[PDB]
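**Student:** Just dropping this structure here.
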Amino acid sequence: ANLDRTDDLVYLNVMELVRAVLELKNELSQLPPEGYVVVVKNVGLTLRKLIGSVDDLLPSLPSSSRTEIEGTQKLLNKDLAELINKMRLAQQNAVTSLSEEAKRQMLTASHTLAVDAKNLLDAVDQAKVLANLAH
């Protein structure tokens, strides 16, 4: 048995992103970029919405973990900045060998949205708990 307790709602939403972004990492070699343009939305709209959940805990944390939240919530909008910019540039009507390299690169940016989230789900976990230990 396990008496798990859901207190942090920051690692909950982000969880949906890591999944929605992980599916587009394997489908890269399946469907065209025309359909991915819509996926990046549900993959990048999960962070911009969850980021507003930790912002409230920011002022409720010490001066040690903040570097993680204030440093992750800012880069969270950069992990997709290169992914999207690569979509409109990859799916574009380009007649060159690069058209192939621009397909594998875009994917390298997708995972970024997750790789930068795994550290965020645990980052806040240390800031929230500190809110209590602190006076």
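So for chain A, numbering is Swiss-Prot's, and the shown residues are 871-1005, in order.
According to its header, this structure was worked out by solution NMR.
For all residues, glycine too, the Cβ spot is worked out from N, Cα and C.
So Swiss-Prot says this about it:
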type    : residues  : note
MUTAGEN : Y881 to F : Loss of phosphorylation site. Strongly reduced interaction with GRB2
**Student:** Mind giving me a neighbour count for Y881 (mutagenesis position)? Other Cβ atoms within 10 Å of its Cβ, every protein chain shown.
**Tutor:** 19
**Student:** Could you tell me which three-state DSSP class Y881 (mutagenesis position) falls into?
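**Tutor:** DSSP assigns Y881 (mutagenesis position) to helix.
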